[PDB]
Each structure stands twice: as structure tokens, then as C-alpha cells.
Amino acid sequence: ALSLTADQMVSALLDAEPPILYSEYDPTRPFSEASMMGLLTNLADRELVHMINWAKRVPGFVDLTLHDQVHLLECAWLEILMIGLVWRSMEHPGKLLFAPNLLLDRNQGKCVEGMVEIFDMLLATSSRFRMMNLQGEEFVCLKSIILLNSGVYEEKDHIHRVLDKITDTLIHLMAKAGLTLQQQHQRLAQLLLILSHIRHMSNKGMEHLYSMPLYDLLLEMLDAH
Amino acid sequence: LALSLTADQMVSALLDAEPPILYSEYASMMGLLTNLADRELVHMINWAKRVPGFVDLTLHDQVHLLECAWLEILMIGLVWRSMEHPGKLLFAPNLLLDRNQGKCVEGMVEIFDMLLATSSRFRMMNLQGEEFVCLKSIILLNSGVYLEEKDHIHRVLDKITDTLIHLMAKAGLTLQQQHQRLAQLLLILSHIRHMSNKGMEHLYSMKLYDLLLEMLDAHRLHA
Ligand SMILES: O=C(c1ccc(OCCN2CCCCC2)cc1)c1c(-c2ccc(O)cc2)sc2cc(O)ccc12
Ligand SMILES: O=C(c1ccc(OCCN2CCCCC2)cc1)c1c(-c2ccc(O)cc2)sc2cc(O)ccc12
């Protein structure tokens, strides 16, 4: 785990990338609040399966005990679906690419009980990713970080060194791209601060989701794996 | 102006803006914390106005920044002042609570535990006051940041990163240790946001835009 070079880390992660799934094939439009919720729910659930496989490929992840793994996923799943959303939405200004066959815009997002707020936040995040020209290899570094860090609250120590290893890898990608040492640290901070907002959106979303078992589910899923 | 400060000028500006540590004036426990929070707010606005870049913002923007960061600000200060009081939260010098005392409020334990773990992690990394003050300003500037305006703030933020690294180098960490520590501290900003988000839920379960607007307004007519 802590034996991978910057480059080995990066390729490992890129390989672990989950596939991009599709929305239940053309149901009916315009959707309703429940119909859209249903497409979104079906999608998320199917994506949750791949997430488990990806998690299991995240350096450090499978060194933890099954129950700690469940804890990290329990807490990060929504952040992780969201960073994937934002990233695949980058080249669709004004719209979110929940799936290739389900590209919604601000107005569609209002069909559901106050997701406008989040949708907008989400919109702004890919926008900033676009603005910063976020790169694939950095994106995968940010996801792994979200996975290890949202739930981190000799094992504690282990995760902190994997986390330090991903920072190393993020700065290594920046240097190799020619950034100045000053630009390196600035970009590193611009990225980690975006995790603050990502977290923010998942807490808002979790609230919106519950206004409208996971442990056991993930345990079952993680153990089955 | 803000963008022209050196790393060391930034730090002292900041150290200078520190609010005073207030005391508990003593829904009893909830009373105590509401009174404390309320009086702290008043100084927060004041310190806000001394964060480089902050006053270059429109009044609306200033209120949006505090509207979203106030609780993260209160918490990071609680955390910091709790550091050397393992097992307890030092809400005030005359109001040091423990895990169990936090239990007397429904839902407070989980946040309380979270608050405890954050000060623990601050202890663990030997967070320095200079670094602390740096992290508070980033919180103010970042939690509500979501067009030469957007850009200003982002530059102020870059300068804070610069200052953060400066203190680290100055302290003698290696280049590698610098980005590592920088990253360790900024991931703690997600947990802080997390506690704030959870804390507002809890606050509103129990039972401000203009409040700050007036406050930010009144500050220009204050002696
Ligand atoms: O709409 C969803 C969403 C819907 C249902 C979900 O979960 C339903 C239940 N499921 C139970 C087993 C554990 C996995 C979750 C999760 C996300 C998505 C998001 C969301 C956005 C705004 C908002 O206000 C609330 C949520 S973002 C997102 C990205 C995706 O790839 C998929 C769904 C989503
Ligand atoms: O208890 C408080 C607190 C209590 C009442 C508050 O609100 C007072 C209402 N007021 C209205 C106008 C805006 C300013 C707040 C805010 C914080 C504090 C915290 C808290 C912790 C756990 C939790 O679940 C909820 C809150 S943390 C904290 C730090 C302080 O310096 C002061 C109070 C606090």
C-alpha cells in the first residue's frame, strides 16, 4: 500500500475506476417527483455496488477490518456519488450528468422536494472543477481521500500515512505537470477546500433524502465481495 | 491591500484580530451556551472585519460568509481552547464540560464526541496558534464562497495557503512535510463543516441574515 510509487498509485486508482452506469432506460417524461426519485434511487443503488468494488481497490482500504470499511463507506457514499456526478458533469455547463441517458438541468431538479439548493451547489462544483481544469488523475486522488477521510473520526495511524501518501501523489502530479512549488501548494489547497463543499452537499443531501440499514447492507455487500 | 501582505504580515494581522476568550455568564445549559454564543458572535463580526480581504467584499457578501461560517467559527475556537483539556470541552474558562455533561442535551453527544476528537487531533499534530488563526480565516472565506469578486477571495485564500506553508518552512518542516501538514489541516476543515452541519440540524430541531446585516452595518457606527 505504502510501497507504491506516485505513478503506481495513480494507475492503480485509474484502473479501479467504476464504470459509468445508465438510468433505467427511458421510462416516461416529463417525470414526476416520485418517478425521478425512482430513477435516481435505482441508479445510486446500482452505482453503490461498483463503489464497493472500487473501495476494495483503494490503497489502505482492505488493510482495515470489515467493520471499519463499513464505517468509511457508510459515511462517504453520498460524497462519492457526488464527486463522480460533479466530475462527469464538468463538460455540460448548466446541467448534471446523472447518467448518459439522464442529463438534467436546474429546472428539472425542482421536480423534487428542494433539491434545487443542492443541484445548484453541485452545479457550481463541476463548474469550479472546469474552471480549475481538474484532471482525471487528481479526481481519483480526491475520491480516495474522501473515502479514507470522511469517517476517520496503529490503525488511525495507518490511514493517516495512506492519506499522506495521496497528498504526495497529488503534489507529484502537479510538479510533473510543471507547477511551481508555490503553485503546487496553492492547487493542493484549492482542491482540499473543495472537499469541504462536497461534504457540505452530502450532509445537505442526506437531510433531503431522509425528509423524503445501510450499515448492514454494506456489511453484507462488503463481506460478499 | 490584502493581496500585498507578506506571510509574516498576514500572521500578525490575524493574531491581532483574535477575539477575546469570553466567560459564561453564570435550557440552563442550553441557556448558558446560547448566551455565550450570542456574545461571541458580537466579537466574531469584529474579528471578521480584520480578516484580510473580508472588508473588500460587499456588505451582502460579508453577511453571506458569516451566515454560513459562524458555527464553524465557534466550533474551531472551542476545539482550539479545548486542546489541553483532554476529555472535556472548554466552552468558557468558567464552563468546562465533559462527555456526560453534554448528554443533558438531546443529540449533543455525537457532536460533542466529534468536537472532542477534533481537539484531540489538534493536540496530536501540535496545531500552532499561527496555523489556527490561518485556518479560521480560510473557514470564513471558504464556507460560503459558492466575477472579479469570486477571484479576489480565491487570491486571499492562496495567500493564506502561502502563509500556512511559510509558517511550516519557518518551523523547519521539509518540503514534503509541508504539503503533508497542509493537507492534514485542510481535511480537518471537512470535519469542522460536518460538525457545523450536524450542529445546525440539532440547533433547529430544538427551537440571522439580517441579524448580521445590522451587526455588519452597526460596526461602522461603533466606537
Ligand atoms: O438523487 C440522488 C440519490 C437518490 C437516492 C439515493 O439513495 C437511495 C437509497 N440507497 C439505499 C442503499 C444505500 C445507497 C442509497 C442516493 C442518491 C443523487 C444525488 C442527490 C443530489 C441532490 C440532492 O438534493 C439529493 C441527492 S447526487 C447523485 C449522484 C449519483 O451518481 C446518483 C444519485 C445521486
Ligand atoms: O451550544 C452551542 C451553541 C448554542 C446555541 C447557539 O445559538 C445561539 C443562537 N444564536 C442566534 C443568532 C446567531 C448566533 C447564535 C449556538 C451554539 C455551541 C456548540 C454546539 C455543540 C454541539 C451541538 O450539538 C450544538 C452546538 S459549540 C459552541 C462553541 C461556542 O463558543 C459557543 C457555543 C457553542
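The residue numbers of chain A are those assigned by Swiss-Prot, with the residues present covering 307-459, 470-528, 535-547 sequentially.
Quick reminder: no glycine exception, Cβ is built from N, Cα and C everywhere.
Lifted from Swiss-Prot, the feature list:
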type    : residues                     : note
BINDING : A:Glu353, A:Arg394, A:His524 : 17beta-estradiol binding site
MUTAGEN : A:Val364 to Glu              : Has higher transcriptional activity in the absence of wild type ER. Inhibits transcriptional activity when coexpressed with the wild type receptor
MUTAGEN : A:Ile386 to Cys              : Loss of transmembrane localization, no effect on peripheral membrane localization. Impairs activation of estrogen-induced activation of NOS3 and production of nitric oxide. No effect on binding to ERES
MUTAGEN : A:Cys447 to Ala              : Loss of hormone binding capacity and temperature-sensitive loss in DNA-binding
MUTAGEN : A:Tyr537 to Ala              : Reduces PELP1-mediated activation of transcriptional activity
MUTAGEN : A:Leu539 to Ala              : Abolishes interaction with NCOA1, NCOA2 and NCOA3
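If you look at the deposited chain, A:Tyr459 and A:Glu470 flank 10 residues with no coordinates, and their C-alpha atoms are 14 Å apart. Cβ neighbours of A:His524 (17beta-estradiol binding site) (same chain, under 8 Å, six or more residues apart in sequence): A:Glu419, A:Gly420, A:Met421, A:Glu423, A:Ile424.
Using Cα positions, the member of the recorded positions A:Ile386, A:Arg394, A:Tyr537 nearest to A:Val364 (mutagenesis position) is identified as A:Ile386. With respect to their backbone Cα atoms, A:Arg394 (17beta-estradiol binding site) and A:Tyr537 (mutagenesis position) stand 28 Å from each other. Each end of the 6-residue unmodelled stretch has a Cα atom, at A:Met528 and at A:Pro535, and these lie 16 Å apart.
Listed in sequence order, the recorded positions among A:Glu353, A:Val364, A:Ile386, A:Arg394, A:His524, A:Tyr537 whose CB lies under 6 angstroms from an atom of ligand 1 come out as A:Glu353, A:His524. Sequence-distant neighbours of A:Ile386 (mutagenesis position) (same chain, six or more apart, CB under 8 Å from its CB) are A:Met357, A:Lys449, A:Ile452, A:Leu453, listed in sequence order. The shortest Cα-Cα distance from A:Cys447 (mutagenesis position) to any of the recorded positions (A:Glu353, A:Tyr537, A:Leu539) is found for A:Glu353. Put simply, A:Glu353 (17beta-estradiol binding site) is 16 Å from A:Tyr537 (mutagenesis position) when counted between their Cα atoms. For the pair A:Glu353 (17beta-estradiol binding site) and A:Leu539 (mutagenesis position), the C-alpha distance works out to 14 angstrom. According to DSSP, A:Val364 (mutagenesis position) sits in a coil region rather than a helix or strand. Each of the recorded positions A:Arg394, A:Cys447 was scored by how many other Cβ atoms lie within 10 Å of its Cβ, and the smallest score goes to A:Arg394. Counted over every protein chain shown, other Cβ atoms within 10 Å are most numerous around A:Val364 among the mutagenesis positions A:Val364, A:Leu539. Summary for the recorded positions A:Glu353, A:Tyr537: the Cβ-based neighbour count within 10 Å is maximal at A:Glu353.
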